[PDB]
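Written out below as structure tokens is the structure these notes cover.
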Amino acid sequence: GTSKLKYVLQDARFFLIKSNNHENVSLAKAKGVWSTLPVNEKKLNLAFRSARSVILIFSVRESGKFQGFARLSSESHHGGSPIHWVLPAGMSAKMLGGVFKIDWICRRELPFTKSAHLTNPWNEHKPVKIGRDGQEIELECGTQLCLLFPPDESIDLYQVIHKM
Ligand SMILES: Cc1[nH]c(=O)nc(-c2ccccc2)c1[N+](=O)[O-]
């Protein structure tokens, strides 16, 4: 069912993560990590101290879908094992901030066609699929969007709850 999920999402904060390629989301799903540019890193560290759960919702551009969502389990840190992100043209790994540890809650995809009824008050009430990398999603919109995903029966939320 969906009860433990609703418990994890209670009073959470939600951020949209836009990636240019599937490889970076695959690395994030395998390694339980994400790294963002410093502008977003500062927002996510502030958010992590501010709320009981901070949720990242991932979408690969041109895919027409979200690829899943995850919960920050740490503030960002530096000096860990290198991660071979696939960067946009002209970019270098040094442009990134630190690395956040994340616990995946759903590794399943959700097509944008299923979230067309959801708009984000923090982005001019544009459909929730629309937003820059790092756009915050308001609480109610973010909760309903997460509840739309197919349940990921491979994940035990008992473990996630046991870090809140
Ligand atoms: C994974 C990730 N996350 C992020 O917030 N930003 C980027 C990016 C964008 C331009 C230059 C360097 C990085 C990457 N990336 O590996 O392409």
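The count begins at 1 with the first shown residue.
The backbone N, Cα and C atoms fix where each Cβ goes, and this holds for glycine too.
Sequence annotations record features per position, and here Swiss-Prot assigns RNA binding site to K18, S19, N20, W34, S35, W85, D133 based on experimental evidence. The secondary structure of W85 (RNA binding site), as reduced to three states from DSSP, is coil rather than helix or strand. Taking Cβ-Cβ distances under 8 Å and a sequence gap of 6 or more within the same chain, the neighbours of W85 (RNA binding site) are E23, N24, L27, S35, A93, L96.
Residues annotated as domain 'YTH' in Swiss-Prot: 12-149.
Record note (Swiss-Prot), mutagenesis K18 to L (Swiss-Prot position 361): Does not affect ability to influence alternative splice site selection. The unchanged residue is displayed. Within 10 Å of the C-beta of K18 (mutagenesis position) there are 16 other C-beta atoms, taking all protein chains into account. The DSSP secondary structure for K18 (mutagenesis position) is strand.
For the mutagenesis of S19 to A (Swiss-Prot position 362), Swiss-Prot gives this note: Does not affect ability to influence alternative splice site selection. The structure shown keeps the original residue. Around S19 (mutagenesis position), taking its Cβ as the centre, 22 other Cβ atoms fall within 10 Å, counting all chains.
What Swiss-Prot says about the mutagenesis result for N24 to D (Swiss-Prot position 367) is this: Abolished binding to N6-methyladenosine (m6A)-containing RNAs. Neighbour density for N24 (mutagenesis position): within 10 A of its CB lie 20 other CB atoms from the protein chains shown.
Among the sequence features in Swiss-Prot, the mutagenesis site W34 to D (Swiss-Prot position 377) is noted as follows: Abolishes RNA-binding and ability to influence alternative splice site selection. Neighbour density for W34 (mutagenesis position): within 10 A of its CB lie 25 other CB atoms from the protein chains shown.
Annotation of the published mutagenesis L37 to T (Swiss-Prot position 380) in Swiss-Prot: Reduced binding to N6-methyladenosine (m6A)-containing RNAs; the original residue is retained in the structure shown. For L37 (mutagenesis position), the count of additional Cβ atoms within 10 Å of its Cβ stands at 13 [all protein chains shown]. In the three-state DSSP reading, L37 (mutagenesis position) counts as coil.
According to Swiss-Prot, the experimentally introduced change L44 to E (Swiss-Prot position 387) is described as follows: Does not affect ability to influence alternative splice site selection. Residue density at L44 (mutagenesis position): 24 other Cβ atoms are found within 10 A of its Cβ, drawing on all protein chains shown.
Other Cβ atoms within 10 Å of the Cβ of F66 (mutagenesis position) number 27 in total over all chains. Classification of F66 (mutagenesis position) by DSSP places it within a strand. One mutagenesis experiment catalogued in Swiss-Prot, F66 to D (Swiss-Prot position 409), is accompanied by this note: Abolishes RNA-binding and ability to influence alternative splice site selection.
Recorded in Swiss-Prot as a mutagenesis result, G68 to I (Swiss-Prot position 411) carries the remark: Abolishes RNA-binding and ability to influence alternative splice site selection. Residues near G68 (mutagenesis position) in space but far in sequence (CB under 8 A, at least 6 apart, same chain), listed by position: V25, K29, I57, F58, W104, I105, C106, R107, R108, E109, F149, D152.
Cβ environment of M95 (mutagenesis position): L37 lie under 8 Å away, each six or more residues apart in the same chain. Quoting Swiss-Prot on the mutagenesis of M95 to A (Swiss-Prot position 438): Reduced binding to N6-methyladenosine (m6A)-containing RNAs.
Here the residue is the original one, but Swiss-Prot notes a mutagenesis experiment at this spot, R132 to F (Swiss-Prot position 475): Reduced binding affinity for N6-methyladenosine (m6A)-containing RNAs by 9-fold. The Cβ of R132 (mutagenesis position) lies under 8 Å from the Cβ of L16, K18, each of these being in the same chain and 6 or more residues away along the sequence.
The note that Swiss-Prot attaches to the published mutagenesis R132 to A (Swiss-Prot position 475) is: Reduced binding affinity for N6-methyladenosine (m6A)-containing RNAs by 100-fold.
Cβ-based crowding with a 10 Å cutoff singles out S35 as the top-ranked of the binding-site residues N20, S35.
Distance noted between the C-alpha atoms of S19 (mutagenesis position) and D133 (RNA binding site) is 7 Å. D133 (RNA binding site) is surrounded by 16 other CB atoms, counting those within 10 A of its CB over all protein chains shown.
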